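**Q** Below are the structure tokens for one structure; questions will follow.
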Amino acid sequence: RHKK
Amino acid sequence: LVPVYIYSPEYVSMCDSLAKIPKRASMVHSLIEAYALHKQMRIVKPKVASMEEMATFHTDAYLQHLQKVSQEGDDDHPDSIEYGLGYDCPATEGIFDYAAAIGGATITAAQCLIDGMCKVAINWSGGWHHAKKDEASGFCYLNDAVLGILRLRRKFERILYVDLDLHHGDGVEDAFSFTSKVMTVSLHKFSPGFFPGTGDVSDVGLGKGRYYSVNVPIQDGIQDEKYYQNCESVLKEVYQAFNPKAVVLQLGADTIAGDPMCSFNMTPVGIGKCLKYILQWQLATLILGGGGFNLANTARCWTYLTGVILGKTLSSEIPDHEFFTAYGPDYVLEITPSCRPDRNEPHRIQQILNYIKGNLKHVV
Ligand SMILES: *Nc1ccc2c(C)cc(=O)oc2c1
Ligand SMILES: [K+]
Ligand SMILES: [K+]
Ligand SMILES: [Zn+2]
């Protein structure tokens, strides 16, 4: 999971 | 033969409520209206997506959780983290109504294309391509793009999805990863640590849908000419091999110079050329927005692109309107690229292109  | 323009004052007000892009929908519409382009299009009021329509892609468990935290505004629900709600996708009050409005708007545009009312249908407030069936992601709560494609499947046997957003269209790709009825093509920044982190050229889909997913990894600083020539070559091979009957085009403006994300270095003209190449196919085409975090620039881009669809040359000077003061200090439609290098090596670009050509040979 990445942060946008 | 006149393009459809999805709009209603209630719809724009709804889209204005997004925390990540406040008032952007109004700015986009007002600039289009200021250029009097809405008079050259068929304005269609969008309907709200029903639970069942949304359930064509999203799970009931997710939709019910989304609706639950929406009515409350509960940003502290113990289940929200696993459902993708958090920093990127906060549980804003009425967020379910917002997402249902956007989904329905794209479905409405798709229905207009099915009914033969138009050849081009436009929903600039749509294009939320990160959302998965049971998870919000990257400012996307509901994947209106997928919903639109599923609606188009009623009439069109093969659908081509083209994603020119800065980020990888992972949600749309994942939705159709196992099918050959829909081909996804995403041009995006691909670099470790950059959202969403997926979409390498080696990603081609799974099972029966193998080779029916196309990814074009791109580095920082790419400008109009290199981007278009790279986009044209890929789309040319894709069109030959896949032979689509309908096109869904995501045009996120976060690739445009001036965007705070400061990755690509595009102008709306470069994107316009990609758009013109697709329109040349003369297929039923659903136009979506997406990213874009320099609001005035995003309005500049999508207004210019609207003119491209209408085949009109817009005045260089921004006409007076509600948000005129936000267009300083030059107050012109054109956008100037930044003075930073293009990190894309020409040999790597050709290398990626040849890899894609190799993959598309399996598409028969
Ligand atoms: N993913 C992402 C990146 C940057 C952000 C800022 C600067 C503000 C915000 O509210 O959310 C962001 C999300
Ligand atoms: K993209
Ligand atoms: K696919
Ligand atoms: Zn984006």
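We number chain B the same way Swiss-Prot does; the residues here are 14-377, in that order.
This deposition comes from X-ray crystallography, 2.1 Å.
Placement of Cβ uses the backbone N, Cα and C atoms for every residue, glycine included.
Swiss-Prot feature annotations, pasted as is:
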MUTAGEN   B:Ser39 to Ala  Enhances the deacetylase activity
MUTAGEN   B:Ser39 to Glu  Decreases the deacetylase activity
MUTAGEN   B:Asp101 to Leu  Complete loss of catalytical activity
MUTAGEN   B:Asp101 to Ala  Complete loss of catalytical activity. Complete loss of catalytical activity; when associated with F-306
MUTAGEN   B:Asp101 to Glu  Partial loss of catalytical activity
MUTAGEN   B:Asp101 to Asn  Almost complete loss of catalytical activity
MUTAGEN   B:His143 to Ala  Loss of catalytic activity
ACT_SITE  B:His143  active site, proton acceptor
BINDING   B:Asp178, B:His180, B:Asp267  divalent metal cation binding site
**Q** Take the recorded positions B:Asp101, B:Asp178, B:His180 and keep those with a Cβ under 8 Å from any chain A Cβ; what remains?
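**A** Listed recorded positions meeting the cut-off: B:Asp101, B:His180.
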**Q** Out of B:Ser39, B:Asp101, B:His180, B:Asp267, give those recorded positions positioned within 10 angstroms of B:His143 (mutagenesis position), comparing C-alpha atoms, in sequence order.
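**A** Those near B:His143 (mutagenesis position) - Cα within 10 Å - are B:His180, in sequence order.
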**Q** Where ligand 4 binds, which of the recorded positions B:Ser39, B:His143, B:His180, B:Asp267 are close by, with Cβ under 6 Å?
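**A** Close enough to ligand 4 are B:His180, B:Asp267.
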**Q** C-alpha of B:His180 (divalent metal cation binding site) to C-alpha of B:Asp101 (mutagenesis position): distance in Å?
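**A** That comes out at 14 Å between the alpha carbons.
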**Q** What kind of secondary structure is B:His180 (divalent metal cation binding site) part of, going by DSSP in three states?
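**A** Coil, per DSSP.
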**Q** For ligand 1, which among the recorded positions B:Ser39, B:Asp101, B:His143, B:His180, B:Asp267 have a CB under 6 Å from it?
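**A** B:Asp101, by Cβ distance under 6 Å.
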**Q** Have a look at the recorded positions (B:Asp101, B:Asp178, B:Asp267) and report the one with the fewest Cβ neighbours inside 10 Å.
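**A** Output over recorded positions B:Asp101, B:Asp178, B:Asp267: least Cβ neighbours within 10 Å is B:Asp101.
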**Q** I want the residues beyond B:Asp178, B:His180, B:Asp267 whose C-beta is within 8 angstroms of the mean position of the divalent metal cation site's C-beta atoms, in chain order.
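**A** Near the divalent metal cation site, beyond B:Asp178, B:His180, B:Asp267, sit B:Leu179, B:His201, B:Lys202, B:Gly265, B:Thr268, B:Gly303, B:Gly304, B:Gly305.
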